Amino acid sequence: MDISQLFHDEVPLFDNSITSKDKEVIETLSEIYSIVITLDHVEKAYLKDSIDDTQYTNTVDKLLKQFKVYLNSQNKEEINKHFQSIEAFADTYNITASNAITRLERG
Amino acid sequence: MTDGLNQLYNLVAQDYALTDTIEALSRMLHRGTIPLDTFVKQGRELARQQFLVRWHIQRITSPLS
Ligand SMILES: CCCCCCCCCC[N+](C)(C)[O-]
Ligand SMILES: CCCCCCCCCC[N+](C)(C)[O-]
Ligand SMILES: CCCCCCCCCC[N+](C)(C)[O-]
Ligand SMILES: CCCCCCCCCC[N+](C)(C)[O-]
Ligand SMILES: CCCCCCCCCC[N+](C)(C)[O-]
Ligand SMILES: [Mg+2]
């Protein structure tokens with residue numbers, strides 16, 4: 001088949017049969033991701049000595065606490081279900097956040 | 001193009017615009033042009049949207065690309 005047939009009609013963001021709980025899980029993952037990405041840039045900017053030492057500590061403390069709140073919800077099993085598939089996408093397209101991941105490991 | 005191909009192209013364009021905007025804010029942050037609190041607020045919102053755009057792209061392209 002050609003592309004015109006393969007990509008004929010619009011595909012919805014979520015399957016029309018997605019449960020309320022499943023959708024909630026994905027939305028929680030979007031928030032977790034935003035913290036990971038945002039934190040990665042903050043960590044990097046701190047390495048360049050462009051951020052105030054107090055402001056950095058407070059901001060990263062807040063981001064770490066928020067990350068913990070999100071993770072400790074959504075059955076807790078259902079979030080790990082997706083983590084591996086997020087890694088597969090990230091590896092395919094070289095999406096990295098290694099400074100954030102290192103910080104989240106410790107705190 | 002078909003509706004489907006139009007949709008995919010627009011999502012890829014949106015992904016690139018979101019990356020462009022996050023990077024612009026990131027450069028400002030490293031430079032000191034914007035406060036840390038502003039980067040975090042605006043940066044988090046854009047990254048949130050970017051996750052969902054990418055989720056959407058994956059849902060479309062899941063037929064072995
Ligand atoms: C089908 C297009 C998939 C969109 C996601 C691609 C991520 C681009 C990665 C950009 N980067 C320069 C960091 O490798
Ligand atoms: C990768 C090159 C393909 C460019 C396709 C441009 C799509 C034009 C869409 C036009 N329209 C106004 C109807 O959205
Ligand atoms: C699903 C809607 C996603 C639309 C994303 C459009 C990206 C442009 C973002 C522009 N701006 C930097 C002002 O937020
Ligand atoms: C790439 C978009 C440019 C962002 C510029 C940041 C202006 C933020 C103004 C809001 N603030 C309350 C901090 O004055
Ligand atoms: C930048 C991280 C975005 C990763 C998106 C991962 C998509 C997984 C979608 C799973 N699904 C079976 C619904 O296609
Ligand atoms: Mg530019």
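Easy rule for this one: first residue shown is 1, then count along the chain.
Quick check of the header: X-ray crystallography, 2.1 Å.
Positions of Cβ are set from backbone N, Cα and C atoms, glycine also.
These features come from Swiss-Prot:
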MUTAGEN   B:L25 to D (Swiss-Prot position 345)  Abolishes ESCRT-I complex assembly; class E phenotype (malformed late MVBs)
MUTAGEN   B:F51 to D (Swiss-Prot position 371)  Abolishes ESCRT-I complex assembly; class E phenotype (malformed late MVBs)
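A Cα-Cα distance of 17 Å separates B:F51 (mutagenesis position) from B:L25 (mutagenesis position). Packing around B:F51 (mutagenesis position) is summarised by its Cβ count: 22 other Cβ atoms lie within 10 angstroms of its Cβ, all protein chains included. Using a 10 Å Cβ-Cβ cutoff, B:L25 (mutagenesis position) registers 20 neighbours.
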